[PDB]
Amino acid sequence: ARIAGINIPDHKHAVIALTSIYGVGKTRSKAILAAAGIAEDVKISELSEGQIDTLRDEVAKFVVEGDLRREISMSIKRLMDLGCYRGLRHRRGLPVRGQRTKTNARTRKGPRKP
Amino acid sequence: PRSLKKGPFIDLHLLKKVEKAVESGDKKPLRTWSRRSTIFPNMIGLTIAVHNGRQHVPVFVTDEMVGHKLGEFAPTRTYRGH
Amino acid sequence: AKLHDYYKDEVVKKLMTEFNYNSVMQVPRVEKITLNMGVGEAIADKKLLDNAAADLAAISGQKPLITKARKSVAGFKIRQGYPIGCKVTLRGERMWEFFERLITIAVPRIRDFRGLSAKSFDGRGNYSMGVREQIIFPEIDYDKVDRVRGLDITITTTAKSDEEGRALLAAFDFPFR
Amino acid sequence: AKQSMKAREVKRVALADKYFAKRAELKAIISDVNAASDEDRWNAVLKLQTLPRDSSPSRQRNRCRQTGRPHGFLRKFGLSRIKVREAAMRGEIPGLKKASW
Amino acid sequence: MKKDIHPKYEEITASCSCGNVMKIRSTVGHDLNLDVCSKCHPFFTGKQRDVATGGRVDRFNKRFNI
RNA sequence: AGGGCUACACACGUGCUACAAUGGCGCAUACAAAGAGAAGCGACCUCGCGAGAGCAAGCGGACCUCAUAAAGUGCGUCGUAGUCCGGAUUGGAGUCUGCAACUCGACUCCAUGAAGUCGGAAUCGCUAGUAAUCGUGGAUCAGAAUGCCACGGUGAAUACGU
Ligand SMILES: [Mg+2]
Ligand SMILES: [Mg+2]
Ligand SMILES: [Mg+2]
Ligand SMILES: [Mg+2]
Ligand SMILES: [Mg+2]
Ligand SMILES: [Mg+2]
Ligand SMILES: [Mg+2]
Ligand SMILES: [Mg+2]
Ligand SMILES: [Mg+2]
Ligand SMILES: [Mg+2]
Ligand SMILES: [Zn+2]
């Protein structure tokens, strides 16, 4: 339970545990476990060292937590330093893809100020 | 976005202006209205003035602005605050 | 060491020819590179000074000295002797190593890089730059950095004049827009 | 509708019909993979641009044939909602009765 | 120099996209795989005489129709 | 021609989605009604994880297509946790319509995985195939619905009384 540099949980099935990797959801998790050949309903606790090692290799073949953070943050910074419309929206902390901001922009603006 | 089978989009007048500028032009910013035209690597190093509704904002092309149309870098709604 | 040897042979001989000197030691040698970060927000975020010191340690393999306020300034709300910055001085092999690292790795990574400002001499042949983004330096992790803060660098040189300093740096293959 | 919306739509219809079967073949050229995409498709895109915009059927608003109202149109009667109701209750629309089920 | 206050300043190999590989004593913790270096930068050798392996080709040249 | 009606320190109305286990997910299996179609619906076959793409018949329609109904039933799992609840935001990669999808379309894949733990003053609908929920169709429509108008599936509780 030390895949990709995190401490993926015990007592959870393989899919649910590998969901905890920042960059692996349900689909990528099941793809990794299928490539590794293990049944999907078995806990991480009862996975042997070699099986965990091939899981680590496949996760490394995919993108990992800190790496994914690095590219997503550089893409955001790329938008900002281009100063496109999306760069302006990211800088301002307003919705970027064209939602209404007269109302319903709270998840992007934070709670109401006054 | 625009599909791959159709290729990117660019206004033909913009193509002619950019081609003329790169082959025999270092004079003046290219006054363009096509906010819908994708940026190609031909217009690198140009300083084109793109319309945003009332005036032409200058935008200087850089190595990374690739899959962006000219309107991405021209604001249309001035807003200071409240 | 590599660019040190390149200096000692090629730059020494070509500058000798360029300046028509009588002695070898008359060629501009280099004393040091001083890297400063005038943090100036430690008052708000005291831990920002620690972050900057660790950051400078990452660029150059030296624990920085905490530069303290020379005297109290009411305009900037600083007192006398308050730790308002960090510095590292590199001279010798570590100087040369940071020098190759900078010139060959960090400089081309500058965002929209159009060369360096070709007029940044004090007046007797010592050069200086200010880099806006620390991220240009490969030693940065970009994940354990709270703020994208810049720094400034000063190559202090034995050059007799601005032209001698510029010639030395050009022999060292600087951009010089 | 000012007579000018009406004239505009009339010329849009005329221009779209007079360029029809050219825009269609250009769309086919852009769509079909079997046709060369290097230069032929590119020139097709450029020509499709150089064709006047009003020739596109997408610029049809389907105004009312009588009052040129843009909103409330119905294709079956070719009339706005209110003119449909007026003509219906007068009896000029065949087979139309106030439904109730 | 002083002991047990400086960071680790081990040797690393820095390889970039153009095939330039250089050995440098630095403080990173592992080998470096960068992209742009002295030789493979436009301004260094020819402002309009360089080729890239990034945005000008990757996102575009695999998709363009010209 | 472009921009704006899509601007956002804020308030309000009307809705959709949730806060979960009467449920989330995977597999198998059932049962509708009512509509629309020719510069349109578009089988089958092949391809793509998918949006969808190529070829391509039938149909002016009790004949062909849209069109795999969904809730449900059984099988397993999840185990009361902000979780396999939530899918809001955000990056990358795309499909289609259209001259063009950046301002400013909808969907598809991956990843990101917010508030929300049943909601104060107050306040709305409904007396039965009604409320509640489940899905399907239509007009508008090149593309663009949680809206509007229709259609069926399950299917209540209560009405002492003024
Ligand atoms: Mg994950
Ligand atoms: Mg609005
Ligand atoms: Mg229309
Ligand atoms: Mg009219
Ligand atoms: Mg107009
Ligand atoms: Mg939902
Ligand atoms: Mg019929
Ligand atoms: Mg949460
Ligand atoms: Mg979560
Ligand atoms: Mg009643
Ligand atoms: Zn290189």
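Method on record in the header is electron microscopy, 3.0 Å.
Cβ from N, Cα, C; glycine included.
Shown in sequence order, E:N33, E:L34, E:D35, E:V36, E:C37, E:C40 are the residues of the chain, 6+ apart in sequence, with a C-beta less than 8 angstroms from the C-beta of E:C16 (mutagenesis position). DSSP gives E:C16 (mutagenesis position) a coil state; it is part of no helix or strand. In Swiss-Prot, a mutagenesis experiment is listed as E:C16 to S, annotated with the note No Zn(2+) binding.
For E:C16, the entry in Swiss-Prot reads Zn(2+) binding site, with the evidence type a curator's inference.
Swiss-Prot documents E:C18 to S as a published mutagenesis change and attaches the note Binds Zn(2+) normally.
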Which residues does E:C18 (mutagenesis position) neighbour through Cβ under 8 Å, counting only same-chain ones at least six apart?
E:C37, E:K39, E:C40
